[PDB]
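Student: To start, I am sharing the structure in question, which I have written as C-alpha cells.
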Amino acid sequence: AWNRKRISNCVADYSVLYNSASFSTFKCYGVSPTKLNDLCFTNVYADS
Amino acid sequence: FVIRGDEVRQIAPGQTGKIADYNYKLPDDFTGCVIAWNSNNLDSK
Amino acid sequence: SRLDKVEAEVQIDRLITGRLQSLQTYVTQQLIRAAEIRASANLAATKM
C-alpha cells in the first residue's frame, strides 16, 4: 500500500536535506545532486 | 590516514560527499590507486 | 545547468558528434552543387 504524496508551494533547501547523514543511500537520476539547490520544479511527488 | 568507513565511498575520483566537500577529496583526474583496510583491531580506543 | 562535468561529458560528446556530422554533410553536398555551377559557368563563358 505504498503511500503517495504531492509537494507544492515550498522552498526546498536541498542542502539541509543532504545534511541528514542518516540517509544510507542518496541517488539522483536526471540531475546531479549538488544542482538540486539551484533549480526549480513545477511538479513534485513523493512515495514512501 | 585513518577515517570512518561509512564515508569511504566519498573518497574516490568522480565521487562526492561531505568529506569530499570540506574534509578532503581526490580530484577526478586521479593518477594512482586507493587501498584501505579496517583497523578496529588496533585503533580501537 | 542540470548536470556535473563527468556526467555531462557523454551527452556533450554525442551532441558534438551529431552536429559535426551534419556540418560534414552540408559541406560536401554544397561543394557538389558548386561543381555543377562551375561547369555551367564555363559553358556560359564559351557561349559569350
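The numbering of chain B matches Swiss-Prot: 400-444, in order.
Structure method, as recorded: electron microscopy, 4.5 Å.
Cβ atoms are placed via backbone N, Cα and C, with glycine included.
Here's the feature list from Swiss-Prot:
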VARIANT   B:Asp405 to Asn  In strain: Omicron/BA.2, Omicron/BA.2.12.1, Omicron/BA.2.75, Omicron/BA.4, Omicron/BA.5, Omicron/BQ.1.1, Omicron/XBB.1.5, Omicron/EG.5.1; complete loss of interaction with host integrins
VARIANT   B:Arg408 to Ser  In strain: Omicron/BA.2, Omicron/BA.2.12.1, Omicron/BA.2.75, Omicron/BA.4, Omicron/BA.5, Omicron/BQ.1.1, Omicron/XBB.1.5, Omicron/EG.5.1
VARIANT   B:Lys417 to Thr  In strain: Gamma/P.1
VARIANT   B:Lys417 to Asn  In strain: Beta/B.1.351, Omicron/BA.1, Omicron/BA.2, Omicron/BA.2.12.1, Omicron/BA.2.75, Omicron/BA.4, Omicron/BA.5, Omicron/BQ.1.1, Omicron/XBB.1.5, Omicron/EG.5.1; May enhance affinity to human ACE2 receptor
VARIANT   B:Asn440 to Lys  In strain: Omicron/BA.1, Omicron/BA.2, Omicron/BA.2.12.1, Omicron/BA.2.75, Omicron/BA.4, Omicron/BA.5, Omicron/BQ.1.1, Omicron/XBB.1.5, Omicron/EG.5.1
VARIANT   B:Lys444 to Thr  In strain: Omicron/BQ.1.1
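Tell me about the surroundings of these features in the structure.
Tutor: B:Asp405 (variant position) carries a helical DSSP state (H, G or I). Counting every protein chain shown, the Cβ of B:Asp405 (variant position) has 11 other Cβ atoms within 10 Å.
Here the Cβ of B:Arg408 (variant position) has 13 other Cβ atoms within 10 Å, regardless of which shown protein chain they belong to.
Neighbour count (other Cβ atoms within 10 Å of the Cβ, all protein chains): 12 for B:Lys417 (variant position). According to DSSP, B:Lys417 (variant position) is assigned to a helical segment.
Spatially close to B:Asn440 (variant position) yet at least six residues away along the chain is no residue at all, judged by Cβ distances under 8 angstroms.
If you draw a 10 Å sphere around the CB of B:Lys444 (variant position), it holds 3 other CB atoms from the protein chains shown.
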Student: If proximity means a C-beta under 8 angstroms from chain A, which of B:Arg408, B:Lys417, B:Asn440, B:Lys444 count? These are the variant positions.
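Tutor: Listed variant positions passing the 8 Å Cβ cut to A: B:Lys417.
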Student: At the Cα level, what's the spacing in Å between B:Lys417 (variant position) and B:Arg408 (variant position), rounded?
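Tutor: Between the Cα atoms of B:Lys417 (variant position) and B:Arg408 (variant position), the distance comes to 11 Å.
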Student: How big is the gap, in Å, between the Cα of B:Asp405 (variant position) and that of B:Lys444 (variant position), rounded to a whole number?
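Tutor: Between the Cα atoms of B:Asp405 (variant position) and B:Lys444 (variant position), the distance comes to 18 Å.
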Student: What's the CA to CA span in angstrom from B:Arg408 (variant position) over to B:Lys444 (variant position)?
Tutor: 24
